[PDB]
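Working notes, beginning with the structure itself.
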Amino acid sequence: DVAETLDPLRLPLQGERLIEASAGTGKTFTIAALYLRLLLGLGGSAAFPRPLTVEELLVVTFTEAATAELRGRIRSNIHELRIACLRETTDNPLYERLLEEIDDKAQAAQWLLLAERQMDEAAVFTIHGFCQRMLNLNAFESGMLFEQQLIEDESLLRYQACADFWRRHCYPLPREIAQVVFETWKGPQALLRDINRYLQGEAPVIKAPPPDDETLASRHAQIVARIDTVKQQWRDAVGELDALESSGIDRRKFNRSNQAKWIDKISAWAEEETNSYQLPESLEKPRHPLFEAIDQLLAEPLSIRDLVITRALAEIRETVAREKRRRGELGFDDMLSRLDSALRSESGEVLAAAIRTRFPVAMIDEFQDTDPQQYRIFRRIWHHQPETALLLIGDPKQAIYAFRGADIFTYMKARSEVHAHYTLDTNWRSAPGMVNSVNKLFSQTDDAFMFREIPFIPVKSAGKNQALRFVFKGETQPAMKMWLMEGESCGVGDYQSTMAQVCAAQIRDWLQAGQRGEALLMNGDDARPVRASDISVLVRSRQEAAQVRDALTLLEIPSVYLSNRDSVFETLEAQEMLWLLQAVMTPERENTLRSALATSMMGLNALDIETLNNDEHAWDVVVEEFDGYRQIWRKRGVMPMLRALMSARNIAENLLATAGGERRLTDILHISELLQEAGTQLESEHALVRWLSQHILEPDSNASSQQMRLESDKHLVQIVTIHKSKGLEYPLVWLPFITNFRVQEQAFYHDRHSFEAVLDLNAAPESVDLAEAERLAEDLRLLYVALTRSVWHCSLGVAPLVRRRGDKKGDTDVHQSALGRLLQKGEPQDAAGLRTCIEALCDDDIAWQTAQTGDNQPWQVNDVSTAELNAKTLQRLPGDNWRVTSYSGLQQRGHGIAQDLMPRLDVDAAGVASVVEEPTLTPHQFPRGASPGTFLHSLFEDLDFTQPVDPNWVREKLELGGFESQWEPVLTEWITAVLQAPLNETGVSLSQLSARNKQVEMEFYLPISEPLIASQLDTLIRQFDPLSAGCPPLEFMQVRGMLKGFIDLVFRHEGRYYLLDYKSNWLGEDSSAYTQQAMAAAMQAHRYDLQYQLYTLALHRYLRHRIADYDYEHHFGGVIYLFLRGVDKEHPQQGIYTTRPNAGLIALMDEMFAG
DNA sequence: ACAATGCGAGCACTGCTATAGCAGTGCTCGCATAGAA
Ligand SMILES: [Ca+2]
């Protein structure tokens, strides 16, 4: 017992070691040390068998920021100790004591070099990261999915489950029963608020659970039966108006009758006031008659609660689980839970060993916060195992996360199993005066943390800090100062209004006296004025924080609640912005707009609003303004719009100058950052507006919508919670409400023998007594952390608090609080009895005063400022724009992201279809659009023009394409008709083209230097092409760069090369629309003519390039357009179109590019 | 074109029955009601 003062370098790196890193004892410096030792296998007898790799030293922390810092601190130490190995000389502690243990500085340098470059894979994860990691590796054993989705809901999944339970369980109930339930809970909402704690993590063991089968009906019967029989032993016993004590006035007849009418058709376990007329009491105030059965009724409770509950969480759990499986999702409780089952199951050894190898030695940090599930997994892998080491480090005095499931008991359990104990004796980080005061306080009684297994061993304060002191308006102040309210009695109300006031006063008192250089934090002969950034107010709950923030704010002392969870969505700004987006979204409606302008964010006046209502031209002015913002919104988005708005109305600049404006601004900006995300997830502005409403209505979701703290708060007295403060350090700290306690009423305790979480579904005084114990057992634990946060000094508020409505009978249930229990050494005290106990211990480091309230609204601080700024202004200019167009300088958008998702989509088609279904399928009735158009293009992507059209291949093509098989005849006949179709003249017909003379889907890139002006090109395009005579053209604007383009088909009729572009278009009824006229019409209609000139200009450049010494009119003679539809076996020139570029056009057009 | 409970105090008043103490009926009113992969 009583741990060995831990000497890192001499710690035996071999199996099971428990390390207690007291308050700020350098737990981190220790871990790193131990990490290095392991890497280089250092030590000696207390060393590890062999050297380990970065990817073998398992370290698990609880926080995410934790593993980051831990991972960071280590890469550094390695980089140093490694460097200090190359120099074989180091002049900085730790390292030197390390090199003395090194035998070959040259090797360690190498070994270390690897550890350095290996860090981006250091086995330092969180409890949760470790789990899903082992799990996902040994999937078979854990029955895990290779693709798990991390669930988020649950908080909802849970309510839904709790309600599914209420519907299938309570709805079918018959009135008599239903009502009973109702009087236990009104709805599913109420049932959850009672069982929510459970349902989460390890189900607690239910002391005295209901018979594994009692139905709601069962119990109900027994109860009603037990009730109704006594309705008899009174219905027929009410002929007795008996006799033989005092005080029961004849107004007992009032008592009497009140049960004769208690005879309803039942429906309510509820019964009333007969405690008197029992018998086991009538004597307390031969013994008496036949109604002592009542003595038996008010003996063992008449409830339905425990049964339902037991059924609820039991069923609710599995309901939620099932739902997760189905969804294929996984939560965190599950993550480390599934891992615990795996190590439990038969196939638990292959898993235990597997892990064990990967991580032969693991360091568990912040262990005082584990849980049965964790510790189990842990020992199931490393407990009693040669060739391995389990370094368990944390501090039981700081285990304050009970509410999330950190079971201090499972720690004490682990404390029992591992016999090797170690403590860190030196408290770096803090002042001697402090450490002395904290040690004194927690040394009062024995077992201050009241748990023989969690002893408190004082700690030596570090020498480098022996100089620390805090002087104020004269001399040095005591490390610890107790402020005591006056009086005998004191309610929770008082001890807050008054303590916050007091606290507030003392803060401005240090601050003001700080600017006057009278408040100094000094390290011997060095000093500095205390600044808001140095004060800190620990608190227990949101309210308490507010309570403080208010008294502070009442003294112009700005502050910031570091533990704030509210979301940006329920800020008055969110609402204002929404009204704005509604104005932007419709400046037409005179109302919503005015409304927008009325928002505090717009900083308008009452006068402004007025005039602006009586001047119609200035109104439209604004309307225009907003109509522009909607434009900015439609085109660039919300963020660009909002910022555009602010810049005009000069919002940011004004707000910042409006007290508390900075907060309001950051929040508005924030909203925008969220309103921006949401934008790129909905295709309509209105959809976003909607998006807002909901979020404003049902918020608090992620931590992504949590409020961003200001970058100035680093100069604001910080008010945080004992919890967020664990690990944090503060020059000066204040504990305004450190006396409160709040007694535990819920009978949830841990059995002191079996160390198990038991849930007595019956308020058994015995078990509640036990729980209430564990309560302050944790309050002390919190108290320890609170005092531990300050460096130079800490002053807390104490008062003769009293909860018991017992008229100040020398009560002061102060002894029921962690701090009171330590001051009044256990025993309760007089109001003044406290005042005397405080004086008892109180010198050099400890000192008290009376709660001296005060007033002086000023934080009497002034300012100065000189804004000599300006923003660089670039002297360059846009000028040219290099892009890569592609006969898209034509086709107006809509194809936005379309030519992106499908580079070869039949972009030339689009639309819907209707009643043109005529009961005889023809190529005109073939489904219109892009999806079907590309299907057609597809067919000819790899067809055997040469041979005949196999119907099965066609049936198969439609079958896969999602079309109806009943299209094969029409289609198989349609294809061929187009194949054996005569192109221009002498022969030429797709079917005559063999593979070797075909090149399908050619992708070209025609560089285009010297801006291509739409007009300049329209001129020559005119002179040579009679088609482009319909001159609307030049519909695009200047473009420098490249020219993409796909050619459906380019073939050669042994003599020349050609350009074929299959074009599935029209819904234009039949044949008559595919005539040499109609075709040449749609041609300009879609300006396809350009496609020609461009495409050919490419084939030109290509052929010229390939065919070494080629000529246009000797190798070209092409250009064929096949409008697939309207093409029959015997109606040539219909459906097909042909053109042959002027050759003189291609000439000028080619050089048009590079001049 | 719209507001939570519940618990005892606290004191006023009303029978009794060995003026006072103990009890009980009642209506009014102040008090205390989380934590953060
Ligand atoms: Ca085409």
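To match Swiss-Prot, the residue numbers of chain A are left as they are there, and the shown ones run 3-246, 248-288, 305-1174.
Yeah, the Cβs are placed from backbone N, Cα and C, and that goes for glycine too.
Copied over from Swiss-Prot, here are the features:
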- A:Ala23, A:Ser24, A:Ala25, A:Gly26, A:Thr27, A:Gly28, A:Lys29, A:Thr30, A:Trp447: ATP binding site (BINDING)
- A:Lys29 to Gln: Subunit loses ATPase and 3'-5' helicase activity, holoenzyme has 3-5 fold less helicase activity, 20-fold less processivity (MUTAGEN)
- A:480-746: domain 'UvrD-like helicase C-terminal' (DOMAIN)
- A:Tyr803 to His: Large decrease in recombination, loss of Chi hotspot activity, decreased RecB helicase rate, retains nuclease activity but not Chi-sequence specificity, does not load RecA (MUTAGEN)
- A:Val804 to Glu: Large decrease in recombination, loss of Chi hotspot activity, decreased RecB helicase rate, retains nuclease activity but not Chi-sequence specificity, does not load RecA (MUTAGEN)
- A:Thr807 to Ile: In recB-2109; absence of nuclease modification at Chi sites (MUTAGEN)
- A:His956, A:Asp1067, A:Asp1080, A:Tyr1081: Mg(2+) binding site (BINDING)
- A:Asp1067 to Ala: Subunit loses nuclease activity (MUTAGEN)
- A:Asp1080 to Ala: Loss of holoenzyme nuclease activity, retains full helicase activity, does not act at Chi, no loading of RecA on ssDNA and no recombinational repair (MUTAGEN)
- A:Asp1080: active site, for nuclease activity (ACT_SITE)
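A:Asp1067, A:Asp1080 are the recorded positions among A:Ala23, A:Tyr803, A:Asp1067, A:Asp1080 whose C-beta comes within less than 6 Å of an atom of ligand 1, given in sequence order.
It is 76 Å from the Cα atom of A:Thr807 (mutagenesis position) to that of A:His956 (Mg(2+) binding site). Using the Cβ center of A:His956, A:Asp1067, A:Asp1080, A:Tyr1081 for Mg(2+), the list of other same-chain residues with Cβ within 8 Å runs, in sequence order, A:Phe959, A:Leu1068, A:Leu1079, A:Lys1082, A:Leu1141.
The Cβ centroid of A:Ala23, A:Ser24, A:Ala25, A:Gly26, A:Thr27, A:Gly28, A:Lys29, A:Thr30, A:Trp447 marks the ATP site; residues of that chain outside this set whose Cβ lies within 8 Å of it are A:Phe31, A:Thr32, A:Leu443, A:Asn446, A:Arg448, given in sequence order. Compared over the recorded positions A:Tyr803, A:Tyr1081, the count of CB atoms lying within 10 A of a residue's CB peaks at A:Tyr803.
Counting only the Cα atoms, the space from A:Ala25 (ATP binding site) to A:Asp1067 (mutagenesis position) is about 76 angstrom. In sequence order, A:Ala25, A:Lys416, A:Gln417, A:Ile419, A:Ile741, A:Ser744, A:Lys745 make up the list of same-chain residues 6 or more apart from A:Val804 (mutagenesis position) whose Cβ falls under 8 Å from its Cβ. Taking the Cα of A:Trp447 (ATP binding site) as the reference point, the closest of the mutagenesis positions A:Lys29, A:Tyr803, A:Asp1067, A:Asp1080 is A:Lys29. DSSP gives A:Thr807 (mutagenesis position) a helix state.
Residues A:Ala23, A:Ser24, A:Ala25, A:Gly26, A:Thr27, A:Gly28, A:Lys29, A:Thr30, A:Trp447 are recorded as binding ATP; their most distant pair of Cα atoms lies 12 Å apart.
The recorded positions listed here (A:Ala23, A:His956, A:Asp1067) include A:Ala23 as those with a Cα within 10 A of the Cα of A:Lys29 (mutagenesis position). Note: A:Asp1067 (mutagenesis position) has non-local neighbours A:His956, A:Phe959, A:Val1019, A:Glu1020, A:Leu1079, A:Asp1080, A:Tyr1081, i.e. same-chain residues 6+ apart with C-beta under 8 A of its own C-beta. Burial estimate for the recorded positions (A:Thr27, A:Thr807): highest at A:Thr807, by number of other CB atoms within 10 Å.
According to DSSP, A:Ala23 (ATP binding site) is assigned to coil rather than to any helix or strand. Between the alpha carbons (Cα) of A:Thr27 (ATP binding site) and A:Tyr803 (mutagenesis position) lies a span of roughly 14 Å.
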